[PDB]
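Visitor: Dumping the structure here so I can ask a few things about it.
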Amino acid sequence: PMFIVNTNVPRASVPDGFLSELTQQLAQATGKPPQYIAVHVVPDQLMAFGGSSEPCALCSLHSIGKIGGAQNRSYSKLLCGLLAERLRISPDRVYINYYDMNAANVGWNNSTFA
Amino acid sequence: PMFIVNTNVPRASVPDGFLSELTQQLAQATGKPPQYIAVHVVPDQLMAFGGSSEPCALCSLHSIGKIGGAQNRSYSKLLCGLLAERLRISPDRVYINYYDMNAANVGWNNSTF
Amino acid sequence: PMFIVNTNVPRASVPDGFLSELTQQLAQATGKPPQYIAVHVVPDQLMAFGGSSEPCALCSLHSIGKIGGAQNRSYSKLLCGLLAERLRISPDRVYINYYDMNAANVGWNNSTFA
């Protein structure tokens, strides 16, 4: 599972430890070992949401399985909460795209996960 | 709907109100209110198109529905037109990936659609 | 075909010619003229892989066709190979998401490829 956050919050507003927190929390939420989890945060972005440049985020969570109606609702509560607490972004200014990847469509270690 | 542009055009070349035009231009085409449109522009990128570092863009438009053959054609003419007009990028140096998102696969405001 | 690499390796560590090498190698690997190939490298990223900030990459390869189990394994060997050789990223610290795009879902030159 791979989590990417793109935001207009500045770099200095991203707390030390945020990447590890995401890692740990996603390992709890996906039930995957943290060794398999990748996280990526992109601050200082030129973005708008509803026409406004107030703090906002555009995110993606890719996983091989563990994607679904209820699961995605749970992930959205978790990740919006983290973005709200740590980056001071309102949950109604976050979008998170979920992608259920086929194992054959994820490369790693000179091959794929098929 | 969410539109993302990545481009090698420099930041200084992105004019005032660019994000704002995108958002308005986009509300119209999709049948969505501006309130909900998200836009993202990423200048100063290290990219090539056709092996050339002349101005170019790689973009994504995500929507829950309102994606299809004719619609994507129309969006393409719209967005290529703006990128050409505002960022001086030739239309034949732009790629736009369209994604029809399932509502259950879009999160927002602690839940999904 | 479109290849994107997001990495925490710094800009100065991306060697001269890398965008051209990627373009050339993907032309050979996909069977597609170089004029159709787009490449994008994003250094200096705030990333973690497996709860570590050692060099890593998160990548995507989009193609209209030319995507599948054996092809993707081949692409992963090639692309991890380049990332290890040129950017000193270990292949087990790379993910590559593969996307088989429908022609009607790729815009270009005021229209789509459909």
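Note that chain C is numbered according to Swiss-Prot, with residues 2-115 shown in order.
Placement of Cβ uses the backbone N, Cα and C atoms for every residue, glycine included.
Quick paste from Swiss-Prot:
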ACT_SITE  C:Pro2  active site, proton acceptor
BINDING   C:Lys33, C:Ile65, C:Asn98  substrate binding site
MUTAGEN   C:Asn111 to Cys  Causes formation of interchain disulfide bonds with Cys-81 from another subunit
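Relative to the rest of the structure, where do these features sit?
Guide: According to DSSP, C:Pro2 (active site, proton acceptor) sits in a coil region rather than a helix or strand.
Sequence-distant neighbours of C:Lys33 (substrate binding site): residues of the same chain at least 6 apart with a C-beta under 8 Å from its C-beta are C:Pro2, C:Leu27, C:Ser64, C:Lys67. In the three-state DSSP scheme, C:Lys33 (substrate binding site) is classed as coil.
Contacts of C:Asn111 (mutagenesis position) defined by a Cβ separation under 8 A and a same-chain sequence distance of 6+ are given as none.
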Visitor: Would you say which of the recorded positions C:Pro2, C:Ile65, C:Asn98 has the most Cβ atoms within 10 Å of its own Cβ?
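Guide: Comparing the recorded positions C:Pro2, C:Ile65, C:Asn98, the most crowded Cβ belongs to C:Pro2.
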Visitor: If proximity means a C-beta under 8 angstroms from chain A, which of C:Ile65, C:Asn98, C:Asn111 count? These are the recorded positions.
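Guide: So the ones by chain A are C:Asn98.
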